[PDB]
Amino acid sequence: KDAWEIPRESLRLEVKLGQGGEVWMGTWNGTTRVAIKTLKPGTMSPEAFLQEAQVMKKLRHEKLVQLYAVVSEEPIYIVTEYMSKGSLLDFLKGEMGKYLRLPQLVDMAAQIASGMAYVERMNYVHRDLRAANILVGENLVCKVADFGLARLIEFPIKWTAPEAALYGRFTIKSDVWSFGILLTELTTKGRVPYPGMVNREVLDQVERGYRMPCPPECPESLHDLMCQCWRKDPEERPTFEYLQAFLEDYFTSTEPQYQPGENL
Ligand SMILES: CCN1Cc2c(ccc(F)c2C#N)O[C@@H](C)CNC(=O)c2c(N)nn3ccc1nc23
């Protein structure tokens, strides 16, 4: 057992924030607001449930959801930090959605690209990168999460690169693709990529060279970044280090003459 092993009674689960096990907002050692991901026995394999905690032990970054502790004895628990604003998907679709603008939305994208550039230096792949897996706290802080499929190197189709959805080639540039889809989520405020298309139709058109057009009120200089994320050859895609640098200097180097619109 590791040093992440805490007593099974040191947690006081309270409010459930969504379930599938479930997700609870509770207490740790008396005073720590935490988020407790739990394994509700569906007789699910705990080695397949602690695999999400195995990767979360080696990844520490200010833009990643910080694991707090693990309970590896049935029933299984996973304790992480509590994000006060919930998932980014619900945030873009919630009441704050209509008020978000391009300066704030690009900032959230630079935080995601910062945390996605961290694990790019650690030689890991996330494999389920999407706004439904990004979590928001106060001050518009976005930490990527849901490492239940992340693993060290050696489907939700609409977010996956073709070579990963087709040939299982989940690499550092297969998530760069999902980042470009994440940029369409942020620019449309939570809308589903490829409107009106089913998973099979997306797989057919993406393999035929089809790419999503420019979101309304989105600058072509940002949709160009999405196309670079959606390049067929995985090595043509930009690094997350370039992605984080691009989005941090966006309104000085790329769009210095940005004027706000009704939506962006
Ligand atoms: C225990 C880990 N998870 C589960 C989780 C989600 C939603 C998206 C995610 F990428 C993750 C992850 N990884 O759970 C959703 C069902 C609901 N969870 C929350 O609204 C939440 C929150 N407000 N802070 N916070 C912190 C952690 C946390 N979930 C939350």
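Per Swiss-Prot, chain A residues shown: 257-276, 279-412, 424-533, in order.
Cβ coordinates come from backbone N, Cα and C, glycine included.
Look at Swiss-Prot and you will find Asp386 tagged as active site, proton acceptor, backed by sequence analysis. Annotation of the mutagenesis experiment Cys498 to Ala in Swiss-Prot: Significant reduction in S-nitrosylation. In Swiss-Prot, a published mutagenesis experiment is listed as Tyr527 to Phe, annotated Constitutively active.
Projection of Swiss-Prot feature records onto the structure.
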{"residue": "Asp386", "record": "active site, proton acceptor", "contacts (Cβ under 8 Å, 6+ apart)": "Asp404, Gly406, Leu407, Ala408, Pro425, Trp428, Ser447"}
{"residue": "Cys498", "record": "mutagenesis position", "contacts (Cβ under 8 Å, 6+ apart)": "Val445, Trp446, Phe448, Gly449, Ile450, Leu452, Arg506, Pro507, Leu512"}
{"residue": "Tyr527", "record": "mutagenesis position", "contacts (Cβ under 8 Å, 6+ apart)": "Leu360, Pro361, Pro488, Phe520"}
Simplified DSSP label at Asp386 (active site, proton acceptor) comes out coil
Simplified DSSP label at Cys498 (mutagenesis position) comes out helix
Residues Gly276 and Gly279 bracket 2 unmodelled positions; their Cα atoms are separated by (Å) 5
Here 11 residues go unmodelled from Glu412 to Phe424, and the two Cα atoms are separated by a whole-number distance in Å of 21
